[PDB]
Amino acid sequence: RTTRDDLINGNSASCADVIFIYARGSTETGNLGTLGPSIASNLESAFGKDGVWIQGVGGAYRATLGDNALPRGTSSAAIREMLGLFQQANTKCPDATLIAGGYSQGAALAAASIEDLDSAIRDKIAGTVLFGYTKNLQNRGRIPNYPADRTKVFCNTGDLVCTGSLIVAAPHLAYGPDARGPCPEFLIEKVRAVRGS
């Protein structure tokens, strides 16, 4: 449901082929929030329960609304938490293909973490999805140091956070359909592009 710690709980002896690390939006519950569960279910359908590990960013990431105003769009502690998860994935399952995603503050967190990530690990992320990307205008729809072809941004018309503001309007809460279809579609495609099948 809203909490998944497949990576942390997982046995190194039987690593999944795909590891998905996701950061929730502000004030959302568990470590997956409102959109994470939908993405997870679809990933499981494609790769099978044992084929993919779903890991939300919990720990120090409190998804505090006020942190959207900090320089990177989230807290330093949150970035360290997500970086640590990528590092854990790399160590626990070196042969797994990674995919990532984030919504709202989680999107900023995903961008910041990926930017700071060691290139060797960053290069293992076959695709990243960002919903209501709070740094969309500032970063010109990109994630620093990460290829455009591996990036997909879902920014609704009227979603003010995609246009340089921190105002939360109705379109910012309308990403359900995207999380159910195009998002997993993109992630699956990106994984298959490098892993074949």
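By Swiss-Prot numbering, chain A shows 33-229, in order.
This entry, so its header tells us, was determined using X-ray crystallography, 1.7 Å.
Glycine is no exception: its Cβ is also placed from the backbone N, Cα and C atoms.
As annotated by Swiss-Prot, active site, nucleophile applies to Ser136, with the evidence given as experimental evidence. Under 8 Å, Cβ to Cβ, and six or more positions away along its own chain, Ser136 (active site, nucleophile) finds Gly57, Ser58, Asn100, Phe163, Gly164, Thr166, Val193, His204.
Sequence-distant contacts of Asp191 (active site), defined as residues of its own chain at least six apart whose C-beta falls under 8 angstroms from its C-beta, comprise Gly164, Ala201, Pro203, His204, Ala206. According to its DSSP assignment, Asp191 (active site) is coil. The active site annotation in Swiss-Prot covers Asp191.
Taken residue by residue with DSSP, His204 (active site, proton donor/acceptor) is part of a helix. Sequence annotations record features per position, and here Swiss-Prot assigns active site, proton donor/acceptor to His204.
Swiss-Prot lists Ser58 to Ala among its mutagenesis entries, and the accompanying note reads: Severely decreases activity on p-nitrophenyl butyrate. In the three-state DSSP scheme, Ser58 (mutagenesis position) falls into the coil class. Its Cβ placed at the centre, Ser58 (mutagenesis position) has 19 other Cβ atoms within 10 Å.
Experimental mutagenesis at this site is recorded by Swiss-Prot as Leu97 to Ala, annotated: Increases activity on p-nitrophenyl butyrate. In the three-state DSSP scheme, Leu97 (mutagenesis position) is classed as helix.
The mutagenesis experiment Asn100 to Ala, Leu, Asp or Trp is recorded by Swiss-Prot, whose note states: Severely decreases activity on p-nitrophenyl butyrate.
As a published mutagenesis entry, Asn100 to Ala appears in Swiss-Prot alongside the note: Increases activity on poly(ethylene terephthalate) (PET) and decreases activity on polyamide 6,6. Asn100 (mutagenesis position) counts 19 other C-beta atoms within 10 Å of its own C-beta, drawing on all protein chains shown.
What Swiss-Prot says about the mutagenesis result for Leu198 to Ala is this: Increases activity on p-nitrophenyl butyrate, poly(ethylene terephthalate) (PET) and polyamide 6,6. Following the DSSP three-state reduction, the secondary structure of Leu198 (mutagenesis position) is coil.
Annotation for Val200 (mutagenesis position): spatial neighbours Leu192, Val193, criterion Cβ-Cβ under 8 Å with sequence separation of six or more. Among the mutagenesis entries in Swiss-Prot is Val200 to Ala, noted as: Increases activity on p-nitrophenyl butyrate and poly(ethylene terephthalate) (PET).
Around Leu205 (mutagenesis position), a 10 Å sphere centred on its CB holds 14 further CB atoms from the protein chains shown. Mutagenesis annotation in Swiss-Prot: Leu205 to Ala, described as Increases activity on p-nitrophenyl butyrate and decreases activity on poly(ethylene terephthalate) (PET); the structure shown retains the original residue.
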Requested in this report: Pick out which of the mutagenesis positions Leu97, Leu198 has the most other Cβ atoms within 10 Å of its own Cβ.
Outcome: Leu97
Query raised in the report: In Å, rounded, how far does the Cα of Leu198 (mutagenesis position) sit from the Cα of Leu97 (mutagenesis position)?
Result: 10
Query raised in the report: Taking the Cα atoms as reference points, how far is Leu205 (mutagenesis position) from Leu97 (mutagenesis position) in Å?
Result: 15
